[PDB]
Amino acid sequence: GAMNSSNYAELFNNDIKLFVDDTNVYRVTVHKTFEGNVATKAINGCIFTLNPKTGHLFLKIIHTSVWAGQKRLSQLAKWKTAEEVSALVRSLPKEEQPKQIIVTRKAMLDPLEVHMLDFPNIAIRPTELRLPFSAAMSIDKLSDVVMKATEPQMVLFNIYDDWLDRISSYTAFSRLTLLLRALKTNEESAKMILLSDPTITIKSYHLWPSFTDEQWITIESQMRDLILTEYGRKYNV
Amino acid sequence: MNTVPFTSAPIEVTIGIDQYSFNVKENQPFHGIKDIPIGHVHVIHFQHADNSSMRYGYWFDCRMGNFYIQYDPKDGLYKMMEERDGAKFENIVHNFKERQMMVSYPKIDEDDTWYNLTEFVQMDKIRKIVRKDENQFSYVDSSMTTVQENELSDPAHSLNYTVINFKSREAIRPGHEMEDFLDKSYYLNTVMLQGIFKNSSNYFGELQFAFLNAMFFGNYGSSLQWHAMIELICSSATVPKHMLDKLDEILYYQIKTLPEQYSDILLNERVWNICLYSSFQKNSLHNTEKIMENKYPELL
C-alpha cells in the first residue's frame, strides 16, 4: 500500500525502486495583461525521478514547447509525467527496471497506473511521507540545466555525489531530505550555510560542496537549527 | 396468460413474482401463480421464513416451455422444473384453477413497470450470463459471484457478466492513455458496443438484468455490474442520442421501483454523484436526476 515511517527501511533494500515527483513539471509566473487581466507564462520544468538506494537521478527536462496549444495544463502535466516515466522504464534494460514506483503526490497514481498497464509486476505506490523533492530546483546545477534547455532533454545526475563511498543509503537519503527540507523552508539561509566558507568547493562533477565528515555534522546541525527557527516563526511557538 | 403451478408449499416462505410478493404458510394449500403476462421474461423468487438468508429464484419465459415449482426436501429449496408432457401439465393447471388454489399475477392494467424494467432483457442473453444449458430457465441467488469477482471460485455457479475495467489494456489504447481514461467513448462505442455487445439493446439488456439481480437477490456483483455499465456511458463524451434518452428512461424506472429502504446498500454514492453532476452526460438524464433528487437527496 502507502509508503510511511513504518516501512521506511524498504527504501534501501535490493529491490529497484524510484520516487517520482511531478511538482516542478508545470511551472508558471502569474502576471498582469495590458488590459489589466491576469495571465500565466510557463517556464521550463522537470520530472524528478530518483533511485533512493543509488542516488541515480533521472532529470527529464520539460521544455515549455510541450504546453503550446494545450488545455487544462495542470491535468496534462500529470499524464505527461506518467508518459515520460513509462518511456524511461521501457528504455532501461529489464534487470534495471524498477519493481516499485512511489509517487510523491496521490494525483499521479491513476495516470502512472494507466501508462504502465504493459508492466503489471511494477507496483505503483503512494507515500504518507512529506518529501521535500519540490526544492530540487533550489540546487543550482539542476536549476541551471532546466532553465538553459532549448528542447526536451534527459540529464543523469547522482544526487548523493560520492557520499555512498563513506555513508549508507539510509544516511545519504536522510542528509538529502534535510538539505532539501532546509532549502524549501528558507532558501536564502540554506544556501548561505552551504557556501559561507569559500575554501569548501563543489567539484565540477558534483552538486553539493566537498565537506569532510566533521564539516557535514556542522552543516547538518546548522540545517536542523534553520528548520526549527522557521517552524517557531510560522506557528509562533 | 400462462401458469407456473407449485406441487405444494411444505415450508413457510415469502414468494416473489417480478415486483410482487406473497407470504405462504408452512403446508398452506398453495398451488401456484396464474395469469402471468406473455411477452416478458419473469423471475419467481424465494426467501424462506426460517433462514431469511439466501434469497434465490428462477428467470423464465412461458413461451419456452411448461415450468412448475416443487420443493426438494434434500437440497432444501423450491426448484423450477420443466414438464415435457403438455397434456399432464394442462390437466394439473386446470384442476388447481378450478379449485382456486392459485394467486393471480396482480398486474394493474395502466402499470407498465415490469415492461419498463425488462424492455431489453431476453431469455437467450440471460442463459449466456447464467450457464446451465440443460435448463430453459436460469437460477440466481444472493451469493453467486461474477466472472470479474473471481479473477480479483466455482466457474459453473458464476454470473458471466461482460467484464468492464477502466484501468485495463482493453479500455486504453496504447498512445491514447489520457484521452481514453478521461473520455471512455472508444471503450463504450468500439470495444463494447461494436465489438462485444453488437448493439445498445444487448448492452441495456445486461444492465437491466444486472439491476434486477441486485434488487431481488441483493447480489453484490450484480450491483457492481449495473453501476459499471452506467458509469461507462456517463463517462463517454460521444454517445448516440437514442442511447442517452433510453438510458434516462431505464434508470428512472429502476430508481422509481427500488425499495426506499435499500438505497443505502443498492446505490453507489460516488458513481451517482459523478454521473448526475460531474460526467459528460451530467445534463443528459433529466428524468433520473429529478427522481434521484426527490426520492434520494441524502445520497447526493
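The first residue you see is number 1, and the count goes up from there.
Note that Cβ sites are derived from N, Cα and C of the backbone, with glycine treated the same way.
Proximity of A:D21 (mutagenesis position) to non-local residues of its own chain (separation of 6 or more, Cβ distance below 8 Å) is seen for A:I47, A:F48, A:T49, A:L50, A:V103, A:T104, A:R105, A:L131, A:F133, A:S134, A:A136, given in sequence order. Secondary structure from DSSP puts A:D21 (mutagenesis position) in a beta strand. Swiss-Prot lists A:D21 to N (Swiss-Prot position 1853) among its mutagenesis entries, and the accompanying note reads: Reduced growth at 30 degrees Celsius. Strongly reduced growth at 16 degrees Celsius.
For the mutagenesis result A:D22 to N (Swiss-Prot position 1854), the note given in Swiss-Prot is Reduced growth at 30 degrees Celsius. Strongly reduced growth at 16 degrees Celsius. In sequence order, A:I47, A:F48, A:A77, A:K78, A:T81, A:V103, A:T104, A:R105, A:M108 are the residues of the chain that are 6 or more apart from A:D22 (mutagenesis position) and have a CB within less than 8 Å of its CB.
In sequence order, A:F48, A:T104, A:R105, A:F133, A:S134 are the residues near A:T23 (mutagenesis position), counting only same-chain partners six or more apart with C-beta under 8 A. Here Swiss-Prot notes a mutagenesis experiment, A:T23 to A (Swiss-Prot position 1855), with the remark: Reduced growth at 30 degrees Celsius. Strongly reduced growth at 16 degrees Celsius.
Experimental mutagenesis is annotated in Swiss-Prot for A:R105 to K (Swiss-Prot position 1937), with the remark: Severely impaired growth. Reduced growth at 30 degrees Celsius. Strongly reduced growth at 16 degrees Celsius. In the three-state DSSP classification, A:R105 (mutagenesis position) falls within coil.
For A:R105 (mutagenesis position), the number of other Cβ atoms no farther than 10 Å from its own Cβ, over all displayed protein chains, is 17.
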